[PDB]
Structures are given as structure tokens and as C-alpha cells.
Amino acid sequence: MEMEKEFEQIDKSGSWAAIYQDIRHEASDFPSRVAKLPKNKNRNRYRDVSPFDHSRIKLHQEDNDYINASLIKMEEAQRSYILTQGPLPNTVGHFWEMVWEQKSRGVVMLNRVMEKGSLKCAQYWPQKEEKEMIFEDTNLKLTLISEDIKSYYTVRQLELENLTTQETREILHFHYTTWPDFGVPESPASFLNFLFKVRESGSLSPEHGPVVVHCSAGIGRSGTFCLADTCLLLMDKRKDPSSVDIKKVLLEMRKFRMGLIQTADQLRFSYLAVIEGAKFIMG
Ligand SMILES: Nc1cc(Cl)ccc1Nc1ccncc1
């Protein structure tokens, strides 16, 4: 079926939970043996969220190459994304090592450091120009260059230096700051505006390594971001945009990381975002 009318048909019939459970039942199951080794327990935020072995990102280290991060490679859309958990106190250096080694231009953050009164990820970037951060375990330096605070999101320019080679690179930090502590946003308008700002920066384009995107577990909000982006790109590329099947795209993405889209409300919000986004692209 088309998307907008399949949408109204699920609303009128109130069957979002049943649709979402079908997706959970059909989703791929692949091994995640490296994630579950005992030496990696303190590298995982949640015991039930792990990268598959076949798609995990490897750190360029001979001691321990493990990080909780997955490469989502969308062949028809010609887009790749790295989805990862919010960094832990003991994995902030690994996180920036990955950004460096994978040649990423941008980092997309979809959570606040504290939500619901608890810490959802480490404070992993500097908040003042004159107070830079040094990660001694991975030999990297990170400096805040500039910050632009808007009503729904903040964009930061950062300098990452590899202290071993003295090479430097400019990294863009796109921070969506207004996702509610509970539920999903009422309108997709600010989320779509944010996605378009990331696109306009070049961070999603083939001349760079994959964008790094995270929330707290790296599957819920993060899944919503890449699902919406890929579906809108496919609608632009195909002769028949109504052929794009968001459930099929989500199941394809779940071949590369488990659990993408965590609730039926996030599924409905993803449909809403793609539907509204497809009108603005054209009007
Ligand atoms: N809207 C639309 C519908 C059909 Cl059937 C064919 C072409 C368009 N136009 C497009 C196509 C691809 N990308 C943008 C616009």
C-alpha cells in the first residue's frame, strides 16, 4: 500500500502495536559474540543491546578492538551510517578514535546528557573554548571552536587532533536538544528541519566517512533519524515514489543493528516524518 493512506488505515483501526510486533517477529537474528565476551562488559551500556559481529565497527587497536557501534550500509539509497550508544566514562576515548579512523565529518546526538534525572551519556565534548579535552588512552585532543544555539538544536564546530601525527580535522556536532523525556514529538517539523541541516553540511555525503549517530542505546531515536533520511532519499531516486515501503526499509536496516525503532510510537512518528517530509521536498 501507499504510505499516507496505510497510515490513516492503521490510525482508524488502532493497530500500531500489532504492526510493530510483526516487525519484531520478522527481524534478523545474527550472532554478537564479541560484544558478550567478559572483557567487554564495561564497554556496553545495556546488556540487551549489542552490535552484530558481521557489521560491528572495529577499532584499529591490537589489544581490544571492541566498541558498541554498527555500520548500516544502504545499497540502493547509497548512504551509510554508523549507529552507536552514547559514550560511557570508560569509552569516550574509543568513541573519538572511531570518529578519527572512519573519517567521519559529523556526529549527530539525539539525547541530553541528563534525562529523567539520570545520566544518559558522558559529557564527551568540551563546553568552553579555553578548556580543551585530552584522551590519553587513544592520544587525541578535542577543542571547541564555536557553538550556535538555536531553539530546537545546537551546532558546534570542533577540532580533533591526532597527537601521534599532529594531523587535525574539523568535526561538526549536531545536537538535537528537544526530544521529550517521555514519548515522541507531537509534530515532526523540528526533527525534519534538523535532518535537513545535517544534510546541508555535507556530513551525510560520499566524500566523507559515515556520519556517527547516537542516542542513549543507539537504536531508538537513532533508528528514527536514519530510517527517515533513507526513505526520503529513495522517494527522490525512484520513478514511483509511492513504491517506497517503510516497513521493508526498516527490516533491511535491522539486518545491520538489532532493535531499531524501540516502540510503536516511534514507528508512527517515523511514518509521520516521512509523509510530511515528502511534501516539502517538492509542496
Ligand atoms: N511526484 C512524482 C510522482 C511520480 Cl509518479 C513521478 C514523478 C514524481 N516526481 C518526482 C519523482 C522523483 N523525485 C521527485 C519528484
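Every residue gets a Cβ built from N, Cα and C, even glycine.
Taken from Swiss-Prot as is:
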- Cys215: active site, phosphocysteine intermediate (ACT_SITE)
- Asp181, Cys215, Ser216, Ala217, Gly218, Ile219, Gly220, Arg221, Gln262: substrate binding site (BINDING)
- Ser50 to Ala or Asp: No phosphorylation (MUTAGEN)
- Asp181 to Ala: Substrate-trapping mutant (MUTAGEN)
- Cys215 to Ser: Catalytically inactive mutant; abolishes sulfhydration (MUTAGEN)
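Sequence features annotated in Swiss-Prot and their locations in the structure.
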residue : record                 : Cβ within 10 Å
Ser50   : mutagenesis position   : 22
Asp181  : mutagenesis position   : 10
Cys215  : mutagenesis position   : 26
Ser216  : substrate binding site : 21
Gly218  : substrate binding site : 29
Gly220  : substrate binding site : 21
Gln262  : substrate binding site : 18
Inset, instruction - Work out how many Å separate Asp181 (mutagenesis position) and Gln262 (substrate binding site) at their Cα atoms, rounded off. - result: 14
Inset, instruction - May I ask for the distance between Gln262 (substrate binding site) and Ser50 (mutagenesis position), taken between their Cα atoms and rounded to an integer number of Å? - result: 14
Inset, instruction - Using DSSP with the three-state reduction, classify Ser216 (substrate binding site) as helix, strand or coil. - result: coil
Inset, instruction - State the Cα to Cα distance, in Å, between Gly220 (substrate binding site) and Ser50 (mutagenesis position), rounded to an integer. - result: 13
Legend entry - Alpha-carbon spacing, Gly218 (substrate binding site) to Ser50 (mutagenesis position), which is rounded to whole Å: 10
Inset, instruction - Take the C-alpha atoms of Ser50 (mutagenesis position) and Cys215 (mutagenesis position) and report the distance between them in angstrom, rounded. - result: 14
Legend entry - Extent of the substrate binding site in Å [max Cα distance among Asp181, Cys215, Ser216, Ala217, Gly218, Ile219, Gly220, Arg221, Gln262]: 16
